[PDB]
Number of protein chains: 2
Amino acid sequence: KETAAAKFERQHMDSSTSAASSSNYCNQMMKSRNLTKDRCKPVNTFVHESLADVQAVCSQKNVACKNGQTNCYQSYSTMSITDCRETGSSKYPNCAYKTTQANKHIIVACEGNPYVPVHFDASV
Amino acid sequence: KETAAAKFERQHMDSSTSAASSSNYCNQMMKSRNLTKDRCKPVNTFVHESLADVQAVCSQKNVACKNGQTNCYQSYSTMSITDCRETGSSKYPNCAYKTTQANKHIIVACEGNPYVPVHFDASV
Ligand SMILES: [Cl-]
Ligand SMILES: [Cl-]
């Protein structure tokens, strides 16, 4: 007969170092990239792909931008993404974030020559 | 001078490292922990701290449970957790979950002798 204490452990405990570290990814990255300097940027996305692969998106699927612009491009393939969203209890300067992992198509706005990404628009 | 392009790389690129966690963590964990056997549990949280630290919460900030009971306690420090939320497309027996990670104070209900956590109430 499984005890109440053991049941709690089975459904709520996972003492893993890597799991603990991953939970702090956004908190650490938002600070490292100076995104929490004078304020907490509420939302931000990090792409775990090579720069060349992301730059290539500008020569791919031409799509409409969320702000009415037409210089946005969507990736043909899915890419490893990490969504960082500000927590309800977040307080400056200790900006708190929630880490979410996903594989989606990224949409970026491109400008200049070379035609490279200057803004992250969305993921689909 | 930091160009718009450079700023994009600083704000959105993380080519040097893969995702610190999988988006399939919850799907895997809910199954192995037999949390989807009788039904798809709507939501479940996993703590990534040592069992001792979690058990200690039973002797910390006494807070009222969401159900009106007074056998709940809030942790002094924040803990690394993972929230598993059932996806809108999930359907038993094929339970699907969304994985989210953060560092928050936990609230558990304790009872028995020794006084140990028997139910995860909430986070904050
Ligand atoms: Cl902004
Ligand atoms: Cl519970």
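Using Swiss-Prot numbers, chain B covers 27-150, in order.
Method reported for this entry: X-ray crystallography, 2.1 Å.
The backbone N, Cα and C atoms fix where each Cβ goes, and this holds for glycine too.
Taken from Swiss-Prot, the feature active site, proton acceptor applies to B:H38. Close to B:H38 (mutagenesis position) in the fold, though at least 6 residues off in sequence, lies no residue with a CB less than 8 Å from its CB.
Per Swiss-Prot, the feature active site, proton donor maps to B:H145. B:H145 (mutagenesis position): 19 other CB atoms within 10 A of its CB, across all protein chains.
Marked as substrate binding site by Swiss-Prot: B:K33, B:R36, B:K67, B:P68, B:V69, B:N70, B:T71, B:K92, B:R111. Contacts of B:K67 (substrate binding site) defined by a Cβ separation under 8 A and a same-chain sequence distance of 6+ are given as B:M56, B:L61, B:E112, B:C121, in order along the sequence.
According to Swiss-Prot, the mutagenesis experiment B:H38 to A carries the annotation: Loss of activity. In the three-state DSSP scheme, B:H38 (mutagenesis position) is classed as helix.
According to Swiss-Prot, the experimentally introduced change B:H145 to A is described as follows: Loss of activity.
Here B:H145 (mutagenesis position) is positioned 17 angstrom away from B:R111 (substrate binding site), judged by their C-alpha atoms. Among the residues B:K33, B:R36, B:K67, B:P68, B:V69, B:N70, B:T71, B:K92, B:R111 said to bind substrate, no two Cα atoms are farther apart than 44 Å.
Sequence-distant contacts (6 or more apart, same chain, Cβ under 8 Å) of B:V69 (substrate binding site) comprise B:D109, B:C110, B:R111, B:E112. It is B:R111 that, of the binding-site residues B:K33, B:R111, has its Cβ surrounded by the most other Cβ atoms within 10 Å. Taking a Cβ cut-off of under 6 Å from any atom of ligand 2, the recorded positions B:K67, B:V69, B:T71, B:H145 reduce to B:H145.
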